[PDB]
Amino acid sequence: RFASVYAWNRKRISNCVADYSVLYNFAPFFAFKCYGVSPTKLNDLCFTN
Amino acid sequence: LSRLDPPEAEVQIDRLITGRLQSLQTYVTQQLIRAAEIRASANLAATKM
């Protein structure tokens, strides 16, 4: 279930072990653009929120 | 060097180096001016001595 462009849902993710390797590995995920960060270093960073 | 990849973070490091060199050249110029001032003062002090 995904909402429209307006009144979009917001999910807070915190206190968990992140693993971005399972994100860009999917085949249909053609568009993967990042701003201010690199896709290869996503699994080595630490985010406060 | 940890958030972004080196091939995508080269311009940031270049701009940082440029800014630091520009900030250090002004310090070198101020040091040269103050050294000339101190040299003139020391010459005057030696003449008075």
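We number each residue from 1, going along the chain as drawn.
Method reported for this entry: electron microscopy, 3.4 Å.
Any Cβ shown, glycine's included, is placed from N, Cα and C.
Quoting Swiss-Prot on the natural variant A:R1 to T (Swiss-Prot position 346): In strain: Omicron/BQ.1.1, Omicron/XBB.1.5, Omicron/EG.5.1. Other C-beta atoms found within 10 angstroms of the C-beta of A:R1 (variant position) number 3, with every protein chain shown included.
While the structure shown retains the original residue, Swiss-Prot records the natural variant A:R1 to K (Swiss-Prot position 346) with this note: In strain: Mu/B.1.621.
Long-range Cβ proximity for A:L23 (variant position), meaning a same-chain Cβ under 8 A and a gap of 6 or more residues, is found for A:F29, A:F32, A:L42. Here Swiss-Prot describes A:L23 to I (Swiss-Prot position 368) as a natural variant; the accompanying note says: In strain: Omicron/XBB.1.5, Omicron/EG.5.1.
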